[PDB]
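Heads up: the structure comes next, in C-alpha cells.
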Amino acid sequence: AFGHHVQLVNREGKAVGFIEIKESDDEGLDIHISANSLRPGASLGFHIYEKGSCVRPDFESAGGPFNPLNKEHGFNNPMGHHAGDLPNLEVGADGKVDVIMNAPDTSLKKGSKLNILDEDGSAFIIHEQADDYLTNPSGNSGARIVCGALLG
Ligand SMILES: [Cl-]
Ligand SMILES: [Zn+2]
Ligand SMILES: [Zn+2]
C-alpha cells in the first residue's frame, strides 16, 4: 500500500491535491495522483524531475528530468526513454484528475539506480500542455504548472 504522501502546489502556491506511491508488485512504482484546479478536458505533460524542491513560480528549482539511464525524452523517440517520463494526465470536465499509473522505471529502495527517494529527493511536475512523447528535453510540454516534492 500507498505512502510517501506528497502535497501538490501550483504556480501560485495553492494546495491542489496529492500524490502517494506504492512499491509495486510489480514492478517499479504505482503513482496515485489526485489533483484539482487544472484546465478542463486538457491532456497535460507529467514527469518526475531529479530534485525534491517545489519553489514558485516556475519550479526550475528543481531539476532534472529523472534520467539515471541517460536516455533522451519520450515514449515515441527511437532514442527515448527517461525513467521519469509518465503518460499525459487527462483532465476531467471537473478540472480534476484522480488516477493510478505505473512508473516502471523507478524505485524507493536505497541503493537502486532508479531510486527516486534519495537524499536530494525528486519532484512530480504537471505541465501546461501535452507532452508529444518525442521532442527533447520534455516533449514540448511547456511551462511546469504543478509540483509536488518527494523528500526523505
Ligand atoms: Cl521529461
Ligand atoms: Zn522526459
Ligand atoms: Zn484517488
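Using the numbering of Swiss-Prot, the residues shown for chain A are 40-191, in order.
We read in the header that X-ray crystallography, 1.8 Å was used to get this structure.
Heads up, the Cβ atoms here are built off N, Cα and C, so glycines get one too.
Listed features, source Swiss-Prot:
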type	residues	note
BINDING	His71, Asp137	Zn(2+) binding site
BINDING	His86, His166	Cu cation binding site
MUTAGEN	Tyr88 to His	Leads to copper binding and enzyme activity; when associated with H-104
MUTAGEN	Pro104 to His	Leads to copper binding and enzyme activity; when associated with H-88
Neighbourhood of ligand 3 - recorded positions from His86, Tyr88, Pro104, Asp137, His166 with Cβ under 6 Å:
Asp137
Minimum Cα separation from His166 (Cu cation binding site), reported as the residue among recorded positions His71, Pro104, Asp137 that achieves it:
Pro104
Any of the recorded positions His71, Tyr88, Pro104, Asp137, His166 with a C-beta atom under 6 A from ligand 1? Give them in order, or none.
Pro104
Among the recorded positions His71, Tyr88, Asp137, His166, which have a Cβ atom lying under 6 Å from any atom of ligand 2?
none
Other Cβ atoms within 10 Å is the metric here; tell me which of the binding-site residues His71, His86, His166 scores highest.
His86
Between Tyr88 (mutagenesis position) and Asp137 (Zn(2+) binding site), find the distance joining the two CA atoms and give it rounded to the nearest Å.
21
